[PDB]
Amino acid sequence: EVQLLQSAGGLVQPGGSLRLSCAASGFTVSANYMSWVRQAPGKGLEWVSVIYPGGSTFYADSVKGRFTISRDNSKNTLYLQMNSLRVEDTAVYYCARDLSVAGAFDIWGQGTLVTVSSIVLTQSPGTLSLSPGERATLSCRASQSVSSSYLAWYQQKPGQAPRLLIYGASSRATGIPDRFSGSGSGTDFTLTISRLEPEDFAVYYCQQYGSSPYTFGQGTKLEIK
Amino acid sequence: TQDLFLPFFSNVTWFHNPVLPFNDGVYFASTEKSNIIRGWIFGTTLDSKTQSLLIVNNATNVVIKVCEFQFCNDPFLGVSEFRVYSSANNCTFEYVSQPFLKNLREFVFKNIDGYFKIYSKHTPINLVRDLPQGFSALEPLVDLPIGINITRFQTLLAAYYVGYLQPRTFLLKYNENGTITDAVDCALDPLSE
Amino acid sequence: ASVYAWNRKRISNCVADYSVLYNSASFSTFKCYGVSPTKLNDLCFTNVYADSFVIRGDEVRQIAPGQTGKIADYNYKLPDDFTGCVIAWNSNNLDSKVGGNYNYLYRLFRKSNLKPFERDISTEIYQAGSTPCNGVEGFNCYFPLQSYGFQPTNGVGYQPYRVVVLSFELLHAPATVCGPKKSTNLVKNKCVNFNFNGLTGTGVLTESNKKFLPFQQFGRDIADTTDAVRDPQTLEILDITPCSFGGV
Ligand SMILES: *[C@@H]1O[C@H](CO)[C@@H](O)[C@H](O)[C@H]1NC(C)=O
Ligand SMILES: *[C@@H]1O[C@H](CO)[C@@H](O)[C@H](O)[C@H]1NC(C)=O
Ligand SMILES: *[C@@H]1O[C@H](CO)[C@@H](O)[C@H](O)[C@H]1NC(C)=O
């Protein structure tokens, strides 16, 4: 039973300071990878920071220096201090362990909300409204044409945390039903869901790793005609 | 010239292998008829520590291994076997050179500024009892760059003399050739002064 | 050898040949900090070591006097006293396979940063979780070494580049790899400036008839002035006579 808890439900005054928290439920934080991702509602997800074992800090390309991430082994916490906050920084701040090569973001946090005062990767198909009883194809193209196994797929859920479906586009994660399949090579990757079920209508994201800062897809929702 | 020399008319010990210290330099004298020769060990410690030297040879080209080794008390070899050392950590230099040839051996070992200088001479003598009354120079024969410190040493496998050095001033006379014929120690009788 | 087990090779006592290095256009990343890239024949470092690995793509750029990342955390580390240089190669079908390369490994999971010029080869379980990891592959017990994936691609950052590092020692023993040439032939019976093995002077190099000892290089006069020098090519002694001068 793995659980990740966060507590950041507080409005921030302009130019103020905040402190987020990510906990642990059995796994030591000083020996594994952690990563922070910005949900960016209405658009695709993006990257914020990564903490390796050790404690070297890696930040995204757009944002530099201001975000202060630290790991506290005394209380088993993944604290992130938010400096003076500016406009257009309203999104969710998920935190999750990272095993990019073998399982990309197997478990995630839960989610929060921070307000304000007052690689070219694309997903081709689109909404593709359909009905249960057949299969579908979702195509994810990349400009850099990653060689073999540096792309993965996640499933978003309204009000819940993203869940891993397939890691490396070759084998699905543990507990994933066998109706999800993946194929493709070179430039694009195709994902297929067979015998669509009521607990399957959800947004699918394709993300890249093992390269320059991680990029996610724009977002492909599944809707019924 | 003012340099490290063995003072005239000084008494040195006669040994029959006791450990021996190393203050500034060593003058070693041996007799070649006994043939119990060709072994030297220098260093500061003995048990898997700062680098130490080893000068031996098995009846051919002289081999100098400064390789770190664990020595024994009396490592007899030949009649073969080679059991001087027990363990080795790492090695930094290896020298191979021509073997050093009623005969007497005179060696001088000096160490300064990371250099190890070994001066050697092999001389035939008619007398056999003790050191003859005569003068012979010491042509340098070996120079090794090592850069370590030496504090104590061992001779390896009945009659050898060891003497110590401290700085002095000497007056040397050269022939019409480049050889040395006579020398005078300045810190001595007022006549010599 | 791969990065996980990076191999080294010390260079023994010989004449260092560094002129053909910069003259080769095959090198495109000859960037290094320390001594000048031109005075290589005028260096007297005691010992030189060459370390080799087959890291891939843009991961080479992390080699710097102080840098952290996926490569310089639990693998080959470059300290701030890494005197020497780094050389990169170009990958091709010589190091590649149509099926792929799977015999190469790289460290991914560890617990603390590796010290400079240190290796740690012990690969059973890195113990991500607190559960026992007695040797069963599963949750909280993952294998920390991952195989490389190499396929014929664009090659901008997905090729097995070959990276070597030359490291020099500063001062622990006198050096033996200091070879200058100066490629100069002898001249006699005429005034000339000479630099015979450190003896800088001017004079006429006539033919001598002395009997220098084998271990002697140059002679001297009563007033302590140079008189004869041994040219160490045919091992020949040559006298020195001052340039003719006088009044009018
Ligand atoms: C010479 O011998 C005498 C008595 O044997 C001794 O007292 C003296 O110290 C010796 N000289 C040295 C060791 O320089
Ligand atoms: C002396 O020892 C060296 C290495 O220990 C060996 O190569 C050589 O053959 C030996 N020579 C004799 C004469 O035993
Ligand atoms: C000194 O040099 C002369 C040169 O003719 C030589 O004959 C002689 O043997 C040398 N040695 C001496 C005089 O001891």
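Chain C is numbered as in Swiss-Prot, which gives 348-595 for the residues shown.
Method of determination (from the header): electron microscopy, 3.5 Å.
For all residues, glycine too, the Cβ spot is worked out from N, Cα and C.
Look at C:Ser373 (variant position): DSSP puts it in coil. Annotation of the natural variant C:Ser373 to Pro in Swiss-Prot: In strain: Omicron/BA.1, Omicron/BA.2, Omicron/BA.2.12.1, Omicron/BA.2.75, Omicron/BA.4, Omicron/BA.5, Omicron/BQ.1.1, Omicron/XBB.1.5, Omicron/EG.5.1; the original residue is retained in the structure shown.
In the three-state DSSP scheme, C:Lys444 (variant position) falls into the coil class. All chains included, 12 other C-beta atoms sit within 10 angstroms of the C-beta of C:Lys444 (variant position). Quoting Swiss-Prot on the natural variant C:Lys444 to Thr: In strain: Omicron/BQ.1.1.
Under the heading of mutagenesis, Swiss-Prot lists C:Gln493 to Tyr and annotates it as follows: Reduced host ACE2-binding affinity in vitro. Within the same chain, the residues at least 6 positions away from C:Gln493 (mutagenesis position) whose Cβ sits under 8 Å from its Cβ are C:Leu452, C:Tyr453, C:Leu455, listed in sequence order.
In three-state terms derived from DSSP, C:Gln493 (mutagenesis position) belongs to an extended strand segment. According to Swiss-Prot, the mutagenesis experiment C:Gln493 to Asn carries the following note: Reduced host ACE2-binding affinity in vitro.
According to DSSP, C:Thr547 (variant position) is assigned to a strand segment. The Cβ of C:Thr547 (variant position) has 8 neighbouring Cβ atoms from other residues within 10 Å, across all protein chains displayed. According to Swiss-Prot, the naturally occurring change C:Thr547 to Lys is described as follows: In strain: Omicron/BA.1.
Contact annotation for chain A: of the listed recorded positions (C:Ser373, C:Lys444, C:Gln493, C:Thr547), C:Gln493 place their CB atoms under 8 A from a CB atom of that chain. On its own chain, C:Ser373 (variant position) has C:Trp436, C:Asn437 as residues at least 6 apart in sequence with a Cβ closer than 8 Å to its own Cβ.
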